[PDB]
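Only one structure is covered here, and it is reproduced in the block below.
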Amino acid sequence: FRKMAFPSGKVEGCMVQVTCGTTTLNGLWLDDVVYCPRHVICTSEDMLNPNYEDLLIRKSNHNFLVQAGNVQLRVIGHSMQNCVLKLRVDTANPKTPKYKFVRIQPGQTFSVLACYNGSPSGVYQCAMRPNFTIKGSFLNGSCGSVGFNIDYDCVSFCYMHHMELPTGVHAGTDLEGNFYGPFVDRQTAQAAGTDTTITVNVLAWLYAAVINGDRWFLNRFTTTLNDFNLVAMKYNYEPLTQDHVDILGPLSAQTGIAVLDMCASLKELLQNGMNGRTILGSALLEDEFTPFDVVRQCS
Amino acid sequence: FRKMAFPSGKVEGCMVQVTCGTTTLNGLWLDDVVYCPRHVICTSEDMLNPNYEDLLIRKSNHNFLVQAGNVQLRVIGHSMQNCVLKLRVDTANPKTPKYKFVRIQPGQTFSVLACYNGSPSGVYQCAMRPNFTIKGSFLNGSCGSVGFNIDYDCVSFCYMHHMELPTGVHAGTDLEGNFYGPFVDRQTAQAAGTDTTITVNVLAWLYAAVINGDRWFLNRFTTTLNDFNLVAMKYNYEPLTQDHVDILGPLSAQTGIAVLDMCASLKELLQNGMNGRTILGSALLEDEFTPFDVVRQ
Ligand SMILES: Cn1cnc(Cn2c(=O)nc(Nc3cc4cn(C)nc4cc3Cl)n(Cc3cc(F)c(F)cc3F)c2=O)n1
Ligand SMILES: Cn1cnc(Cn2c(=O)nc(Nc3cc4cn(C)nc4cc3Cl)n(Cc3cc(F)c(F)cc3F)c2=O)n1
């Protein structure tokens, strides 16, 4: 049982480089439009406190250099949608997959294709944190890298990377240009709200552990949904809804362990700790696998 | 630090399905050859103790169903090299990347493109364990999935998945069909040897911690390589090779910490533990990041 990302080929064929003067980052080329963070129009000076409508009115199509590998794509139009710039180009991307733009909710996972200067570099799985950050692996030049899910050859794009916060976590937008979380696309120090643990995901991962043979944390105690949620809230865990209980149904059926019985196991782990033991080789309770992630990798 | 895979697109374009009768698995289509585990020629009654030479003689080109998606690739020649079947097909794959076949050492990492029925499903990073297994994530139908590294647009293929062992770890071959480890391609219970910790990779992880400013474990001692190797084996750690010392060179240079001084720091951690302290936010020493992985990040 590993963190597993979707195959990245359908997205690799869409990555391009976008340059404005000295400023360069990654863009996403779908049909005849390139999507990228609007931060690209900023000079070093502009970055600290940009007025984007002002900066963009002073721009012309020919100010934008879009490179797909070695081939330059000519910009024939541009517009801004919130924090995303849309560059219309005179060529359609022949590698454009079937795709959709989606806004995900906290706790949901996605694959990240980290890119630098328009070239893909690596792929890994992430989760939208409850405080709307992501704990990614991004370096300088990764701005504009995207996160996505794939279902039946349709790529659902959900994240476009913008910035690293002082704590090392990451902030970005959906592909409509709206930030996840209370952040803005300005180079100034920004903190996130206090984060919490994604409870339904921890439970899914405990089920993964049982499916893979690690059972030491199970017990014969039990709990009600409300009494579990009281303890969860005490420990900065997200509440578990009846919808979450329903979504864990397939894993409870496969393992014969009722959801509220797994909740009682988690309650004990929160109250007692792991006593130096590990679960799926982890010394800490992992919360970045969804119930669907576990079902897909174990079935 | 987390495990990151290489982008998988160059390998996705090479995955195909190979079927013999009802036995079906994944193959790798490069130029006009498809590579796949020879186990595919086993009927369910042959899988226990197959006579592969006798099974191959009964086979003709037209017995092999090779499919890219739903498109059949006509087989024009077939041969067996060690544990891999090589099916020559009448179409050169237009998506063939620049590639080579390499045989890796324990501790080396690679990306796995897990596939089912010729269809890529997921990608993740893996390390070759000292006992020549990999702690992968594979289901039924994954036979023939490959592992690879990418360096400057060249794909180095290093693993072809064959089987799951009773302990849940996985065993396979290089792309010349030679198994990693003392395994054979028969559906018989084979136990993996006792595993050990990948010392060169733990050392890389310590350098990564130093680079990020976490350096409490740097002690005032040094050691010789022979001295360290003898101590390491008493803690179930792998001995270091001359090649290992060399691949730590870049990280040693970047930090200014001699390899042998870092060995002495590791030795102290093996003989005393960590005393509640963590390294890179982890109470456990990570051994599946190579020195290349560390610099890669
Ligand atoms: C360490 N790290 C992790 N993720 C990131 C992402 N990231 C980034 O790749 N680039 C940024 N600033 C730029 C500087 C440039 C210098 N040149 C020549 N061109 C540049 C282009 C960019 Cl985008 N930033 C900072 C940043 C990016 C934003 F989109 C934003 F709204 C505010 C910010 F402070 C950055 O975080 N780096
Ligand atoms: C749970 N798991 C994790 N990895 C694996 C890999 N694996 C596999 O995918 N298939 C195997 N046997 C087959 C059965 C088939 C049934 N049909 C209809 N077609 C089949 C094709 C195969 Cl390959 N095996 C077992 C196995 C495969 C070998 F290549 C080998 F040499 C020995 C073995 F015991 C398998 O491990 N499953």
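Since chain A takes its numbers from Swiss-Prot, the residues it shows come out as 3266-3564.
Quick check of the header: X-ray crystallography, 1.8 Å.
Heads up, the Cβ atoms here are built off N, Cα and C, so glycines get one too.
If you take the C-beta of A:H3304 (active site, for 3CL-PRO activity) and look for same-chain residues 6 or more apart in sequence within under 8 angstroms, you find A:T3288, A:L3290, A:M3312, A:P3315, A:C3348, A:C3408, A:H3427, A:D3450. Annotation source Swiss-Prot lists active site, for 3CL-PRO activity at A:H3304 (among others).
A 10 Å cutoff on Cβ-Cβ distances gives A:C3408 (active site, for 3CL-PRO activity) a total of 25 other Cβ atoms nearby, all chains included. Among the features that Swiss-Prot reports, active site, for 3CL-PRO activity is placed at A:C3408 (among others).
Annotation for A:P3395 (variant position): same-chain Cβ neighbours under 8 Å, separated by at least 6 residues, are A:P3371, A:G3372, A:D3460, A:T3461, A:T3462, A:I3463, A:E3503. Record note (Swiss-Prot) on the natural variant A:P3395 to H: In strain: Omicron/BA.1, Omicron/BA.2, Omicron/BA.2.12.1, Omicron/BA.2.75, Omicron/BA.4, Omicron/BA.5, Omicron/BQ.1.1, Omicron/XBB.1.5, Omicron/EG.5.1.
Here Swiss-Prot notes a natural variant, A:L3468 to V, with the remark: In strain: Zeta/P.2. All protein chains shown were included, and the count of other CB atoms within 10 Å of the CB of A:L3468 (variant position) stands at 28.
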>> Helix, strand or coil for A:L3468 (variant position)? Use DSSP.
In response: helix
